[PDB]
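Q: Take a look at this one; I'll ask things after.
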Amino acid sequence: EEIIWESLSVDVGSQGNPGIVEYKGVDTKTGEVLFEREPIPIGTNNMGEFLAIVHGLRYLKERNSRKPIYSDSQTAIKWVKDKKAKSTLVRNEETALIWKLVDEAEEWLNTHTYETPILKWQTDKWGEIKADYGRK
RNA sequence: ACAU
DNA sequence: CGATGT
Ligand SMILES: [K+]
Ligand SMILES: [K+]
Ligand SMILES: [K+]
Ligand SMILES: [Mg+2]
Ligand SMILES: [Mg+2]
């Protein structure tokens, strides 16, 4: 089982969980940063991992790329497959933004098609995903 | 247990 | 040590 180097890797970063959430996508081979989301003041790790995958799908579709996406998040991979982010985060004024983005990401999934493989990055074999924030 |  | 999730 080998790394598919012609791929996009994504990952969340946070200050607290729940806390300030951001995410980014990088070229797995080179580490080049292809997109970075502006920090969101309150979210969860899994909401961020979900948004990162969906952004990756939208990024690749816009560019007519068939590359797969790596994610280290078992949860977010499942949520994307299901087209449903099963977060426990309370909905209130301070979580409104992240929930708006999660709702809109789900909506995008429900109105678009893709063949992009969404693959588990095997951290136990390969070390940290290339999109990692180096904060742990 | 597993993944974050 | 704590949290988010299956
Ligand atoms: K990190
Ligand atoms: K990890
Ligand atoms: K647990
Ligand atoms: Mg991750
Ligand atoms: Mg990481």
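Quick note: numbers on chain A are straight from Swiss-Prot, i.e. 61-196, in order.
When the header is checked for method, it gives X-ray crystallography, 1.5 Å.
Backbone N, Cα and C define each Cβ position, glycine as well.
Annotations for this protein, taken from Swiss-Prot, read as follows:
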- A:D71, A:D192: Mg(2+) 1 binding site (BINDING)
- A:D71, A:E109, A:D132: Mg(2+) 2 binding site (BINDING)
- A:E109 to Q: Loss of activity (MUTAGEN)
- A:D132 to N: Loss of activity (MUTAGEN)
- A:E188 to Q: No effect (MUTAGEN)
- A:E188 to A: Strongly reduces activity (MUTAGEN)
- A:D192 to N: Strongly reduced activity with manganese. Loss of activity with magnesium (MUTAGEN)
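Map the listed features onto the structure and describe their local environment.
A: A coil conformation is recorded for A:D192 (mutagenesis position) in the three-state DSSP classification, outside any helix or strand.
Secondary structure at A:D71 (Mg(2+) 1 binding site), taken from DSSP and collapsed to helix, strand or coil, is strand.
Neighbour count (other Cβ atoms within 10 Å of the Cβ, all protein chains): 24 for A:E109 (mutagenesis position).
Taking the Cβ of A:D132 (mutagenesis position) as centre and 10 Å as the limit, one finds 20 other Cβ atoms among all the protein chains shown.
Around A:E188 (mutagenesis position), the same-chain residues at least 6 positions away in sequence with a Cβ under 8 Å from its Cβ are A:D132, A:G194.
The Cβ of A:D192 (mutagenesis position) lies under 8 Å from the Cβ of A:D71, A:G73, A:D132, each on the same chain and at least six residues away in sequence.
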Q: Let me know how many other Cβ atoms fall within 10 Å of the Cβ of A:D71 (Mg(2+) 1 binding site).
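A: So the number of other Cβ atoms within 10 Å of A:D71 (Mg(2+) 1 binding site) is 23.
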Q: Taking ligand 4 as the reference, state which of the recorded positions A:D71, A:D132, A:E188, A:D192 have a Cβ closer than 6 Å to one of its atoms.
A: A:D71, A:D132
Q: Is A:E109 (mutagenesis position) helix, strand or coil when read with DSSP?
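A: SS state of A:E109 (mutagenesis position) = helix.
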Q: I'd like to verify something. Among the recorded positions A:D71, A:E109, A:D192, which ones have a C-beta closer than 6 angstroms to some atom of ligand 5?
A: A:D71, A:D192
Q: Relative to ligand 2, which of the recorded positions A:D71, A:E109, A:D132, A:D192 have a Cβ found under 6 Å from one of its atoms?
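A: Result: A:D132.
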